[PDB]
Amino acid sequence: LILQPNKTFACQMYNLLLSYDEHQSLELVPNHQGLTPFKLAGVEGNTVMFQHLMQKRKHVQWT
Amino acid sequence: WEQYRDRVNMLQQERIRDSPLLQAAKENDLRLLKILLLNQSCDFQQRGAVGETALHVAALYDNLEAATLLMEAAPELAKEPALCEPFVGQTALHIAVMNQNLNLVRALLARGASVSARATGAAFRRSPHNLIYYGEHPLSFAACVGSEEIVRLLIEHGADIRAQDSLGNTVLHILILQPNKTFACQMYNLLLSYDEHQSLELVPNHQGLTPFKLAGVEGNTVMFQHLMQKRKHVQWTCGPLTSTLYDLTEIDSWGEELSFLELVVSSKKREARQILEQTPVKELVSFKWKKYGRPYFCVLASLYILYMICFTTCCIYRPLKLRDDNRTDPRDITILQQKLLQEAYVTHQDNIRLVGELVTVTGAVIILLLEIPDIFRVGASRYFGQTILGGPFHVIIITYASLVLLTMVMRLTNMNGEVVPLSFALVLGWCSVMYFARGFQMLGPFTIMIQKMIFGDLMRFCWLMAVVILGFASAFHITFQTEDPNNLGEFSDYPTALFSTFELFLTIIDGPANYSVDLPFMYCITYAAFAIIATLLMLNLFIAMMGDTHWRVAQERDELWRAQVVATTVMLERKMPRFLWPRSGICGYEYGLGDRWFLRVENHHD
Amino acid sequence: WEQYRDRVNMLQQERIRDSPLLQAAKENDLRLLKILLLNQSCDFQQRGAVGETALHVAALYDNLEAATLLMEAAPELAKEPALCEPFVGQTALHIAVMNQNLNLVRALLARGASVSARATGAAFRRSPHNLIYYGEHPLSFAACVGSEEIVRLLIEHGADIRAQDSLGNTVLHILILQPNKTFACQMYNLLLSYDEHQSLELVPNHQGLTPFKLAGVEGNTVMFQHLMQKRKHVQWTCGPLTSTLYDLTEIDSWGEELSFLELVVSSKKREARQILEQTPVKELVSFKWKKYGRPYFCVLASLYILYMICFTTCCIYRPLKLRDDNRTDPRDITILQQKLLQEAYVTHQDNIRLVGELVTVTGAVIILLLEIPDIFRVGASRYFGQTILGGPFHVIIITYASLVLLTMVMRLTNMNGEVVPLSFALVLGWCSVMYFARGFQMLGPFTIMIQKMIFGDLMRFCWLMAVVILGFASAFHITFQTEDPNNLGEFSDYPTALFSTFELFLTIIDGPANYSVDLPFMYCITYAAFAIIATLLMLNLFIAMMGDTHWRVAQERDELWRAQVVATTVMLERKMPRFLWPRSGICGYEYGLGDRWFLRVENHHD
Ligand SMILES: CCCCCCCC(=O)OC[C@H](COP(=O)(O)O[C@@H]1[C@H](O)[C@H](O)[C@@H](OP(=O)(O)O)[C@H](OP(=O)(O)O)[C@H]1O)OC(=O)CCCCCCC
Ligand SMILES: CCCCCCCC(=O)OC[C@H](COP(=O)(O)O[C@@H]1[C@H](O)[C@H](O)[C@@H](OP(=O)(O)O)[C@H](OP(=O)(O)O)[C@H]1O)OC(=O)CCCCCCC
């Protein structure tokens, strides 16, 4: 789903996969190359997918 | 260093997370917070990492209900500020004003929290590290973020209007220091609706700047126009055209030494040159330049051109005499040497040269008497580094005067080697005539983009160029260290091997080619590669870089030419006789309107 | 000088402010103004600083009620105008018309104020100082500001339509002189609604221009299109395509000497070349150029090329003979000298040269017979300074004819030094063939951008060249006054030190480098700096500057090529036989439509 040509809407459908990922996790399993999906989004230049991945890791501590 | 602020912020999160009361104030949950209000075993006056109370946290996270809960549980807790290094005086009322919480600010002023509290910490003072400069006062914060009801509630609850911080800026200065937000102009009107009895408009900071002068130096054009909606008034109109008079009392600033236009044109900020095109500023300096600035600048330009003519015809005819010891040396050129001073002035032509020598020495004296107080009055880094005020030319003219005075030192000591100060003075001084080329509208910004190329392109490209001519010069030297220096002596020793490779980089000197001898076979290989990488590739790339910076200047030619003529107009406003430079504008004391000088311009709109 | 007008304007404000009546008329307050009407001690005919009455003030500040109250106080006060220098004849009816007050203008014409009053002040005459040129008449002001009901009210209240000012312009001329406003075009129809019995369209000014010719010379393209809606009519249409005939009676202007197109192409205003692309002008001069202009211009271009070939093969074979005395001089070149006229024509080849000499002399005669009446008929600054009409080439051809006539003068006096005027004539005349290069569509505007760069770029860059080659030439000279002029004599004396530094600036002559002798150590330092600042920096900045100027021309290539072919088409329209240049357009006298010549064009629209 990362390897698409920068389509926005499957971004939300990425959430659907992470809506149903349960018990490692699907986010940490590598391929035969040995790449995390975060690393695949990094190497393929999917910036929208990268920003959507960094919505979950970050949190605001104060404003 | 900014990692300390990250450590303080996550240590604040540590002290919030450890304490159950501060965690309950952050999370906005009232359930355990009721028991925290009820029991007397817990301490409500506990400190954070800095000094933030739980009411500080509840003001920080827009938690007004928990703040009011411990504020009934502790009414005296609101007045204590933070007490560590980044927040040495931050109250929660500053945070509640900054977050625009109307009910929390109304409750905080209803319970008598301090309104004149100064938050003089390092985070609130201006810096490149802090992203905002909202000030140190609650009235400052309320006007500066742009909330009307909060600042009017602060006026009705105390908060005297004059509030100078550690930098000395009042409210109007740091309303002007915003990044060009329009609506704060209307907020400025609110402050000028509530300014009464000097006035707030005239009080300076620790730098000694009016808010008008701070608007001029910071480039805030919208505030500058908004300030001159109050100063101007139309005196008559007919048809499409109105005639209006502008007050130049704080523009020309006749009483004050350090003038307003000197603060505009010598500003380090880039955006302070778009404020120099405004509707009474362009006309005032255009009247100064056309009526006075161009004729006195042109006669000074002709006088300096004649001074350099009288200097170059003085030094072309300099004393040299035939040497007594014969040459007797191969690879040498010498006919004649320098002349001693006892026979340097013996004929009438020597006296005609000598009066020119005294002209040049007194020219050096009147140059250094017009630069040393001028470099002392504004500082070294302010005046030499500013490209608008002719600083690169003003170090060159100073270097000329020091070099010809060093010539005057050397000649009376009768020692040789005087070709070098005449050569440096004669190359630097005729390039300083470009300093007088800023006046003409035809040939003005050419001399600013020449110095722009010198300090932008050929500061970066010379380090990329001195790693090619060094390596290729060393490569050419080794291929001709084995050979002779007679048949092909362009790389005989290493200084001329550097200089010939430099000249071959510039394609001035022809390629080293002697077809009557067998050249080394490595030389053709390492010179063909030189002709690829250096004459073809790096030279014309740097020509294209000159074309790009020439385009970059040529889109904005008039914006720098007007700044150049403002700089030289306010330079000839100073250092010149007062009877020859009368006050620009018309007087108006005989017109009964006061002892203020004005400028009438007329426009043409629909 | 414009400061006098500022002094007059605030002196007007002084005379308003001192008088209570004028202040009451300015402020629009009736309370003390009623007492000012009642008492007879005050004088209602008091003057301003110029002559502005209270009615003038109340008309100037849009105060109709106080104006009408003082007209009931004084009905005779309206007819008196101002009487000082900037407002020589300004009435307040001009001001009320200009401010578009319908009720005030109706009251002023109801009380019998003058409608034919000429406002002959310096503020109303056209100048760069005055921002508007609205005219001198009330009908002029009403038709010029853009009001319909006011101008029709002025038609019904007198105001004869023909109204020539001190410049002699009528209403239509100074309705054309607006900055291209569309709606006034329709109000031109309003003037053409009330023009009756010559007509108003044909009356000239003091310059001698028809209003159609004024629209031609001022570049008012929208008014030109509106004027040629009236002249043209469609004769048939089918499908998408219409055929319409345009009247060229005032385009060609066969009766008048100074033609319409001569006023268009020799206009000082830049915007008068976009009117030259219009639908009845472009087809007419394209028919003139294709049918007649290009063949006669090409045969004149071939005749001038053959004349210069017959001149250069005449002056290459010039009389030259071996000198009688021997040289006996080092640093000298001379083999042969000039030849005396008694032996300059002795052989048949000398006669073949001699008939070419008479060809060149009669060519100079027929050149100066085609330029001296032509420079007398339009003036010196009109014709030499205009770049469209080949003025830079027409000073060059005149310089050719004067130089070869001076060569013929010098040859018959048998004195030497004829190499110099022959050399200037021979170099200037082959550059004048670019004058014949304006005709071809391929290589046309290259010759206009070459002269554009000569007069634009290299008049500003020559002064920035002469502060570098002078300083560096003088710096190179001092390093080689000490040394010998044999091993490195490129800076021996100061004229060749200027010329060699100029050539080293231009990168033509190779760098002065003699590796078989020890050069001065300052020379390499001050020449490395020269190769940086001049060959690398200063030159290619000017090369990219020429590239930007070439881009500026090349965005507008066809707009200048069409102007060039219009200029040479109307220049070959004059100075040429009438039987060889028949009248363009078709006659229409045999078609019974009148003695007016027309041009039929067909178009293709949806
Ligand atoms: C003539 C002798 C030297 C005069 C000393 C005074 C020299 C002098 O007046 O300029 C100082 C200059 C920095 O330039 P400076 O502080 O005035 O600021 C720059 C200047 O405004 C340039 O015009 C800008 O364009 P560019 O990007 O550059 O094209 C540049 O970027 P930007 O505004 O467009 O964003 C601005 O940052 O520093 C040196 O390189 C000198 C190195 C040599 C030091 C030699 C010390 C002798
Ligand atoms: C060939 C001998 C000289 C011929 C004399 C006649 C020379 C001649 O015909 O032009 C006159 C010229 C002024 O040019 P001129 O009045 O025609 O008007 C300029 C002309 O239209 C240019 O093409 C325009 O572009 P640029 O900006 O220039 O690129 C320029 O600006 P703009 O329209 O774009 O806004 C216009 O202002 O004045 C000199 O420099 C001559 C100095 C040398 C005088 C030497 C006297 C011998």
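Quick note: numbers on chain B are straight from Swiss-Prot, i.e. 29-225, 230-638, in order.
According to its header, the structure was obtained by electron microscopy, 3.4 Å.
Including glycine, each Cβ sits where the backbone N, Cα and C put it.
The Ca(2+) binding site annotation in Swiss-Prot covers B:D542 and rests on experimental evidence. With a cut-off of 8 Å between CB atoms and residues at least 6 apart in sequence, the same chain places nothing near B:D542 (mutagenesis position). Under the DSSP three-state reduction, B:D542 (mutagenesis position) is assigned to coil, being neither helix nor strand.
Neighbours of B:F425 (mutagenesis position), defined as other CB atoms within 10 A of its CB across all chains, total 21. While the structure shown retains the original residue, Swiss-Prot records the mutagenesis experiment B:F425 to A with this note: Decreased inhibition by the synthetic drug econazole.
Within the same chain, the residues at least 6 positions away from B:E535 (mutagenesis position) whose Cβ sits under 8 Å from its Cβ are B:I541, listed in sequence order. Quoting Swiss-Prot on the mutagenesis of B:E535 to A: Minor effects on Ca(2+) permeation.
Annotation of the published mutagenesis B:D542 to E, N or M in Swiss-Prot: Attenuates Ca(2+) permeation and Ca(2+)-dependent current decay; the original residue is retained in the structure shown.
Record note (Swiss-Prot) on the mutagenesis of B:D542 to K: Abolishes channel activity.
Per Swiss-Prot, mutagenesis B:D542 to A is noted as: Abolishes Ca(2+) permeation and Ca(2+)-dependent current decay; no effect on monovalent cations permeation.
Per Swiss-Prot, mutagenesis B:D550 to A is noted as: Minor effects on Ca(2+) permeation. Under DSSP, B:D550 (mutagenesis position) is assigned to coil, being neither helix nor strand in the three-state scheme. Listed in sequence order, there are no same-chain residues at least 6 apart in sequence whose CB falls under 8 Å from the CB of B:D550 (mutagenesis position).
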Residues from B:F425, B:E535, B:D542 facing chain C - mutagenesis positions, CB under 8 A: B:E535, B:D542
